[PDB]
Amino acid sequence: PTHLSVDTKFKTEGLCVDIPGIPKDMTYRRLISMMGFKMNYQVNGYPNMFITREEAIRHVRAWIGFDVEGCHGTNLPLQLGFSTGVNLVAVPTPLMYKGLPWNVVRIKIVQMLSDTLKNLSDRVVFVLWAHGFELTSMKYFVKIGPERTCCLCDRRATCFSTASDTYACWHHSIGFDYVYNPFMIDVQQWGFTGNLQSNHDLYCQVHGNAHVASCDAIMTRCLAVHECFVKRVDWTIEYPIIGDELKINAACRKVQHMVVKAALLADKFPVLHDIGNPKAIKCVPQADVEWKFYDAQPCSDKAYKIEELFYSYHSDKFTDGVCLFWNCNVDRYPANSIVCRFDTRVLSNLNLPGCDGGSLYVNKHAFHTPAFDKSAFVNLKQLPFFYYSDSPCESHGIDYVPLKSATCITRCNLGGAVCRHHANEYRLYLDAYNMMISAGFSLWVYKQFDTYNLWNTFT
Ligand SMILES: COc1ccccc1N1CCN(CC#N)CC1
Ligand SMILES: [Zn+2]
Ligand SMILES: [Zn+2]
Ligand SMILES: [Zn+2]
């Protein structure tokens, strides 16, 4: 039950306008053969160019929408479009490049995939809405064979050079001319009615059709993400560490404790309404307050409506005390809220482009997140950076410039000189805070929140 059997049937109806007369009865084995590749009855870690939905989902970071359009098949020029927004024209002799032979076009394809993918994935998965020219163009830029390692490192080989006769990963591929052992999935096999645009546009108003190859490539990946991450959701699937995942997650826990601890001290709310993850734990276990939890899974599609979360009749009175929405995305937060909200527009290795302005945030698990909307925050203000500690001034166990900051809220700074302990802790917390913000989290708070109110929590 692991890999896609090459003896699985492939539905050819999508193929029959580029490839008239194609047999209705078709396996992966016969299709790969028709595409001009030979798998040589090879048991060497590459059983099929094509993969299961499940396998594609585990390799979402590798997804590159790919589409080819007839420009006038060997007679005529082809437009190659990638979900990176690139269009290359290959002659057989939004970025839009003039007509060039395959021997140069293939170099550009390797450079482009290597730069997109080297910090994302060990592979490429070409996401297709297959009509035929895309599959019959692969022979011109793809080589297959046994699984190999990079010539300069231990990573699996993703590229081949005809010049040097060697194999490279995405990091070591400069001057390489062939994509090696790519994977691919035809979204049209999943059983849809009507064309790509009609199916995409059911779910997404953000990706237009300019009637160019890259636009279909983008719509194809978008539809695929919608199907595997919006309508369907699987939070069991783990994803490898590729960047600052652990630091960001640690940072998110340190900021959450800091901000909620401070709001309770500053405004002394008698009740806190903790709305979101049903696994959620008290972030300030020592606080006096009545802590009431409300279960909401991460909304992958549309932001929750505050009307459905709160009304239908709890403490019932959510207007009493404060509401904590820690990555619980709602259309409009009430005035008495503390909020962490992921900004889908952030550029990072963890954040993949998503469906209808939303983004696919992949950090241990994959969370499709609805488009960031500034109007959600009209009743709140941005939470300013600050560090608060009531811990004793007391070193123990670090090289130093003395800290001066208006935003180091400690007994020692009240006293006019920040102690070494609170200086070290301030600097660690500011680093954590910067990490979290740079990762794309944004923090919002009730308008009355004032750090001036924390100074009297020591006297
Ligand atoms: C830095 O973490 C703490 C330090 C002191 C007390 C509590 C916590 N937390 C943070 C929030 N966390 C929720 C989650 N995950 C519960 C435990
Ligand atoms: Zn390498
Ligand atoms: Zn879309
Ligand atoms: Zn101190």
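Per Swiss-Prot, chain A residues shown: 5949-6020, 6027-6047, 6076-6295, 6298-6381, 6388-6449, in order.
Recorded method for this deposit: X-ray crystallography, 2.0 Å.
Cβ atoms are placed via backbone N, Cα and C, with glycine included.
Classification of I5967 (variant position) by DSSP places it in coil, neither helical nor stranded. Under natural variants, Swiss-Prot gives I5967 to V with this note: In strain: Omicron/BA.1, Omicron/BA.2, Omicron/BA.2.12.1, Omicron/BA.2.75, Omicron/BA.4, Omicron/BA.5, Omicron/BQ.1.1, Omicron/XBB.1.5, Omicron/EG.5.1.
Around the Cβ of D6015 (active site), 28 further Cβ atoms fall within 10 Å across all displayed protein chains. According to Swiss-Prot, the feature active site maps to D6015 (among others), an assignment based on sequence analysis.
A sphere of 10 angstroms centred on the C-beta of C6151 (Zn(2+) 14 binding site) encloses 24 other C-beta atoms. Residues annotated as Zn(2+) 14 binding site in Swiss-Prot: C6132, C6135, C6151, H6154.
Within the same chain, the residues at least 6 positions away from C6204 (Zn(2+) 15 binding site) whose Cβ sits under 8 Å from its Cβ are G6013, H6182, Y6185, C6186, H6189, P6337, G6338, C6339, listed in sequence order. The Zn(2+) 15 binding site annotation in Swiss-Prot covers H6182, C6186, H6189, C6204 and is backed by experimental evidence.
The active site annotation in Swiss-Prot covers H6193 (among others) and is backed by sequence analysis. Other C-beta atoms found within 10 angstroms of the C-beta of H6193 (active site) number 9, with every protein chain shown included.
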Cβ-centroid neighbourhood (8 Å) of the Zn(2+) 14 site, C6132, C6135, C6151, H6154 excluded: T6131, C6133, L6134, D6136, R6137, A6139, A6150, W6152, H6153, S6155
Cα-to-Cα distance of termini bounding the 6-residue gap, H6020 and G6027, in Å: 9
Alpha-carbon distance [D6015 (active site); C6135 (Zn(2+) 14 binding site)] in Å: 32
Spatial separation of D6015 (active site) from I5967 (variant position) - C-alpha basis, Å: 15
Recorded positions listed as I5967, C6132, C6135, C6186, least Cβ neighbours within 10 Å: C6135
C6204 (Zn(2+) 15 binding site) in three-state DSSP notation: helix
Shell list (Zn(2+) 15; ref centroid = CB of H6182, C6186, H6189, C6204; cutoff 8 A): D6183, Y6185, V6188, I6200, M6201, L6205, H6208, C6339, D6340
